[PDB]
Amino acid sequence: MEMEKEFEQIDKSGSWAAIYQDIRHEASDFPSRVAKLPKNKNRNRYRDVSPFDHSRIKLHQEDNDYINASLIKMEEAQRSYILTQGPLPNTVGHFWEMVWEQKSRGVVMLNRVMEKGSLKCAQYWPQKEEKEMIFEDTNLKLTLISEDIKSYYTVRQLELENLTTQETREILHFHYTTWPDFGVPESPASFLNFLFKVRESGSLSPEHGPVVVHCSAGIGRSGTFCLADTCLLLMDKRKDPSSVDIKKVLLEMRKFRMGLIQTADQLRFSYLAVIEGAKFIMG
Ligand SMILES: O=C(N[C@H]1[C@H](O)[C@@H]2O[C@H]1c1ccccc12)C1CCC1
């Protein structure tokens, strides 16, 4: 079926939970043996969220190459994404090592450091220009260059320096700051505006490594971001945009990381975002 009328048909019939459970039943199951090794327990935020072995990002380190991060490679859309958990106190150096080694231009953050009165990720970037951060375990230096605070999101320019080689690179930090503590946003308008700002920066384009996207577990809000982006790109590429099937795209993405889209409300919100976004694109 088309999307917008399939949407109204699920609303009128109140069957979002059943649609979402079907997706959960059909989703891929691949091994995640490296994630479960005892030496990696303090590298995982949640015991039930792990990268598959076949798609995990490897650190370029001979001691321990493990990070909780996955490469989502979308062949028809010609887009790739790295989805990862919010960094932990003992993985902030690994996180920036990955950004460096994978040649990423942009980092997309969809959570606040504290939500619901608890810590959802480490403070992994500097908050003042004159107070830079040094990660001694991976030999990187990170400096805040500029910050632009808007009503729904903040964009930061960061400098990452590899202290071994003295090479430097500019990284863009895109921080969506207004996702509610509970539920999903009422309108997708600010989330779509944010997606378009990431696109306009070059961070999603083939001349760079994959964008790094995270929330707390790296599957819920993060899944919504890449699902909406890929579906909109396919609607622009194809002769028949009504042939894009959001459930099929989501199942394709779940071949590369488990659990993408965590609730039926997040699924409905993803439909809403693609539907509204397809009208603004045109034409
Ligand atoms: O090359 C880098 N760091 C080097 C450190 O001197 C040390 O050797 C390298 C390294 C890599 C992983 C852990 C520890 C080390 C950074 C470029 C991204 C990582």
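Header says: X-ray crystallography, 1.6 Å.
Positions of Cβ are set from backbone N, Cα and C atoms, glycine also.
All chains included, 22 other C-beta atoms sit within 10 angstroms of the C-beta of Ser50 (mutagenesis position). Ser50 to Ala or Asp appears in Swiss-Prot as a mutagenesis experiment; the accompanying note says: No phosphorylation.
According to DSSP, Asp181 (mutagenesis position) sits in a coil region rather than a helix or strand. Long-range C-beta contacts of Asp181 (mutagenesis position), restricted to its own chain and to partners at least six residues apart, with a cutoff below 8 Å, comprise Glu115, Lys116. For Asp181 to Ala, Swiss-Prot lists a mutagenesis experiment annotated as follows: Substrate-trapping mutant.
The substrate binding site annotation in Swiss-Prot covers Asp181, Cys215, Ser216, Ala217, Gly218, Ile219, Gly220, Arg221, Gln262. Taking a C-beta cut-off of under 8 angstroms and a sequence separation of 6 or more, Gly218 (substrate binding site) has the following same-chain neighbours: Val49, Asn68, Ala69, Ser70, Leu83, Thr84, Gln85, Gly86, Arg257. DSSP assigns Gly218 (substrate binding site) to coil, not to a helix or a strand.
Taking Cβ-Cβ distances under 8 Å and a sequence gap of 6 or more within the same chain, the neighbours of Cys215 (mutagenesis position) are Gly86, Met109, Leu110, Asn111, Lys120, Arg221, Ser222. Quoted from Swiss-Prot for the published mutagenesis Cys215 to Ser: Catalytically inactive mutant; abolishes sulfhydration.
According to Swiss-Prot, the feature active site, phosphocysteine intermediate maps to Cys215.
When the binding-site residues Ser216, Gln262 are compared by the number of other C-beta atoms lying within 10 angstroms of their own C-beta, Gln262 comes out lowest.
All chains included, 21 other C-beta atoms sit within 10 angstroms of the C-beta of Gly220 (substrate binding site).
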